[PDB]
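For reference, the structure is listed below as structure tokens.
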Amino acid sequence: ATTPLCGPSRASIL
Amino acid sequence: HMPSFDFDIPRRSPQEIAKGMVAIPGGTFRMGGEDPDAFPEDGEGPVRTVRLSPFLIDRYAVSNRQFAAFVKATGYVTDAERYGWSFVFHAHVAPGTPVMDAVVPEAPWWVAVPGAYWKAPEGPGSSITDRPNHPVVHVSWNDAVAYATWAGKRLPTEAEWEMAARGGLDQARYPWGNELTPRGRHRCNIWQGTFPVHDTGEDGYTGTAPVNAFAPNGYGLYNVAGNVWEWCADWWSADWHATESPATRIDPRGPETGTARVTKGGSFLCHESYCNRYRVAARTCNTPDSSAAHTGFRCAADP
Ligand SMILES: *[C@@H](O)c1ccccc1N
Ligand SMILES: [Ca+2]
Ligand SMILES: [Ca+2]
Ligand SMILES: [Cu+]
């Protein structure tokens with residue numbers, strides 16, 4: 001639905 | 001980049017540095033991709049001719065055994081250890097393992113696992129005793145630069161990575177050519193089946209494989225496609241390389257600033273139905289202190 005995510009970032013969970 | 005280290009850089013000879021590396025001669029290649037299904041926001045294009053100076057690049061991603069030697073020699077503490085957690089794929093977390101409730105937006109298959117790090121890749125209770133020659137994972141970009149510098153090396157630029165990964169083929173889809181499984185043979189470790197529910201392991205592996213698995217490409221590099229994402233030196237952007245200039249076409253280093261660093265090659269989790277990023281032109285990024293069970297690196301060096 002949005003661009004697929006392959007690289008999970010530490011910032012993304014905040 | 002100007003890193004800071006708490007270990008001295010040891011002396012090493014050219015012959016020691018070059019062991020396990022292949023010499024890529026100076027020359028040109030066609031970098032980038034124009035696949036119509038590429039996510040336009042990854043900036044796979046344009047296709048362009050890039051000239052590179054000669055360089056050395058590792059045949060194998062850095063292994064657990066090699067990273068362990070670095071840590072033994074230096075006392076290095078990885079970013080995942082400082083933070084106290086790293087990302088593990090949901091199917092690999094043993095039931096009962098303490099997990100954080102953190103959610104990666106749009107990617108609920110990632111679990112933030114306290115105590116997951118390079119030596120315990122699935123969290124407390126896991127080990128690498130049976131994975132000495134697997135790629136090291138849960139290493140951030142900072143950790144990779146630290147290893148590379150200790151080893152007398154550096155990370156490849158994206159263009160160096162891609163020239164080496166293409167292995168002497170002009171604008172092929174994969175390192176070995178245009179078919180994913182030519183002659184019905186698996187050539188890389190990615191996902192088969194229904195992502196993220198069930199990996200059939202048709203290619204032999206439902207996690208990382210040894211760094212020497214599968215045939216190499218035409219330059220002798222192994223697992224440039226699949227297995228683990230590989231950190232490169234460049235800051236990420238989708239469009240810096242769309243400019244035609246010496247800076248973007250001769251030994252290009254990427255933009256001078258950014259927030260995330262480039263990763264190449266895809267991993268054991270990639271699948272066509274989701275992220276078809278094991279194509280050699282594909283690219284993504286992650287922030288430099290981030291780490292995950294499907295991300296490692298290989299080194300390059302100046303001869
Ligand atoms: C959304 O756009 C989406 C979701 C899963 C896989 C592919 C794509 N394009
Ligand atoms: Ca696989
Ligand atoms: Ca790879
Ligand atoms: Cu992917």
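Residue 1 is the first one shown; counting continues down the chain.
Per the header of the entry, the method used was X-ray crystallography, 1.4 Å.
Placement of Cβ uses the backbone N, Cα and C atoms for every residue, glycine included.
Noted in Swiss-Prot for the protein shown:
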type    : residues                                  : note
BINDING : B:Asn189, B:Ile190, B:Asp203, B:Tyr205    : Ca(2+) 1 binding site
BINDING : B:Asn223, B:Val224, B:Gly226, B:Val228    : Ca(2+) 2 binding site
BINDING : B:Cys270, B:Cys275                        : Cu(+) binding site
MUTAGEN : B:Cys270 to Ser (Swiss-Prot position 269) : Abolished formylglycine-generating enzyme activity and ability to bind Cu(+)
MUTAGEN : B:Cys275 to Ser (Swiss-Prot position 274) : Abolished formylglycine-generating enzyme activity and ability to bind Cu(+)
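Structure with Swiss-Prot features highlighted.
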{"residue": "B:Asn189", "record": "Ca(2+) 1 binding site", "DSSP (3 states)": "coil"}
{"residue": "B:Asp203", "record": "Ca(2+) 1 binding site", "DSSP (3 states)": "coil"}
{"residue": "B:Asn223", "record": "Ca(2+) 2 binding site", "DSSP (3 states)": "coil"}
{"residue": "B:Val228", "record": "Ca(2+) 2 binding site", "DSSP (3 states)": "coil"}
{"residue": "B:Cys270", "record": "mutagenesis position", "DSSP (3 states)": "coil"}
{"residue": "B:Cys275", "record": "mutagenesis position", "DSSP (3 states)": "strand"}
Alpha-carbon distance [B:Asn189 (Ca(2+) 1 binding site); B:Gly226 (Ca(2+) 2 binding site)] in Å:
5
Distance between B:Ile190 (Ca(2+) 1 binding site) and B:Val228 (Ca(2+) 2 binding site) at the Cα atoms, whole Å?
9
Please work out the number of neighbouring Cβ atoms within 10 Å of the Cβ of B:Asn189 (Ca(2+) 1 binding site), leaving out its own Cβ.
28
Residue among recorded positions B:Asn189, B:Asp203, B:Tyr205, B:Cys270 with Cα closest to the Cα of B:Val224 (Ca(2+) 2 binding site):
B:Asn189
Tell me, in order along the sequence, which recorded positions from B:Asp203, B:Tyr205, B:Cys275 have their CA within 10 Å of B:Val228 (Ca(2+) 2 binding site).
none
Using a 10 Å cut-off between Cα atoms, which of these binding-site residues sit near B:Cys270 (mutagenesis position): B:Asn189, B:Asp203, B:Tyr205, B:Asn223?
B:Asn189
Neighbourhood of ligand 4 - recorded positions from B:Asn223, B:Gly226, B:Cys270, B:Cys275 with Cβ under 6 Å:
B:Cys270, B:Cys275
Intermolecular Cβ proximity, recorded positions B:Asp203, B:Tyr205, B:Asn223, B:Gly226, B:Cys270, B:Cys275 versus chain A, under 8 Å:
B:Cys270, B:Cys275
